[PDB]
Amino acid sequence: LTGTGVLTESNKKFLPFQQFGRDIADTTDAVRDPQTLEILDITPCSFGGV
Amino acid sequence: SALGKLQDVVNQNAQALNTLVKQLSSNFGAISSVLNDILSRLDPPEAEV
Amino acid sequence: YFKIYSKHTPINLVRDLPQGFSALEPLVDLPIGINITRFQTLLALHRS
Amino acid sequence: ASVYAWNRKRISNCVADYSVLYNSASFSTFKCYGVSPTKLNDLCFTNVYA
Ligand SMILES: *[C@@H]1O[C@H](CO)[C@@H](O)[C@H](O)[C@H]1NC(C)=O
Ligand SMILES: *[C@@H]1O[C@H](CO)[C@@H](O)[C@H](O)[C@H]1NC(C)=O
């Protein structure tokens, strides 16, 4: 799964089966990292109009 | 339902935006709706299609 | 893939199914790759 | 096996080096459809069947 974003701590109580999370666009918004099983939130990097 | 006229405008704008974001999840006949999957899975001659 | 979804609920109804809502969490995602068209459950006898 | 009774083997829980398949000249036909041959070392899979 490829993508760009800032990986931050999260407070989403994922259930054991649950691995990732999806937004309305179906783009991944949270992910469970392998090897360490922690849940990292994925927030798109800051952008806007110059 | 006193302020329905403003609420209809807000709901229509939010619904149009929501449908616009829902359109990203459709592949439109391609193998996948994600660009990153196509860039990671295929060579440029089929990736351009 | 043979998916087993399971849920355990504490109930106190005597005869029929209880009326309520309980979502079944996925328990086992099983990699078998075989054809299944017929099934049979297993019970346990009591001997005295 | 013969083609009417073609043998299906499951491949799971392994790290696979496909670069020895691309760089080998012993195969007369090495043709991939849903995936690029050179990207196979960069992706993760499940339900692999031979
Ligand atoms: C390796 O990954 C597994 C699950 O994928 C995990 O249980 C284990 O703790 C990991 N080991 C290390 C050393 O990170
Ligand atoms: C499974 O077996 C039934 C007959 O019991 C057959 O009709 C069906 O085509 C088989 N399916 C597969 C996927 O082998």
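We number chain B the way Swiss-Prot does; in order, the residues shown are 943-991.
Quick reminder: no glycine exception, Cβ is built from N, Cα and C everywhere.
Lifted from Swiss-Prot, the feature list:
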type	residues	note
VARIANT	B:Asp950 to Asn	In strain: Delta/B.1.617.2, Mu/B.1.621
VARIANT	B:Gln954 to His	In strain: Omicron/BA.1, Omicron/BA.2, Omicron/BA.2.12.1, Omicron/BA.2.75, Omicron/BA.4, Omicron/BA.5, Omicron/BQ.1.1, Omicron/XBB.1.5, Omicron/EG.5.1
VARIANT	B:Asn969 to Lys	In strain: Omicron/BA.1, Omicron/BA.2, Omicron/BA.2.12.1, Omicron/BA.2.75, Omicron/BA.4, Omicron/BA.5, Omicron/BQ.1.1, Omicron/XBB.1.5, Omicron/EG.5.1
VARIANT	B:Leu981 to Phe	In strain: Omicron/BA.1
VARIANT	B:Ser982 to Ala	In strain: Alpha/B.1.1.7
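If you take the C-beta of B:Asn969 (variant position) and look for same-chain residues 6 or more apart in sequence within under 8 angstroms, you find B:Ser975. Summary for the variant positions B:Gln954, B:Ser982: the Cβ-based neighbour count within 10 Å is maximal at B:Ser982. Recorded residues B:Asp950 (variant position) and B:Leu981 (variant position) have their alpha carbons 41 Å apart, per Cα-Cα distance. The variant positions listed here are B:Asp950, B:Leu981; among them, B:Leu981 has the most other Cβ atoms within 10 Å of its own Cβ.
Candidate variant positions B:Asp950, B:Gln954, B:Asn969, B:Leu981, B:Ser982 yield B:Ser982 as lying near chain D, with Cβ-Cβ distance under 8 angstroms.
A separation of roughly 35 Å, to the nearest angstrom, links the Cα atoms of B:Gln954 (variant position) and B:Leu981 (variant position). A distance below 8 A between C-beta atoms marks B:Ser982 as the variant positions from B:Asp950, B:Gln954, B:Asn969, B:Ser982 lying next to chain A.
DSSP assigns B:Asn969 (variant position) to coil in the three-state reduction, placing it in neither a helix nor a strand.
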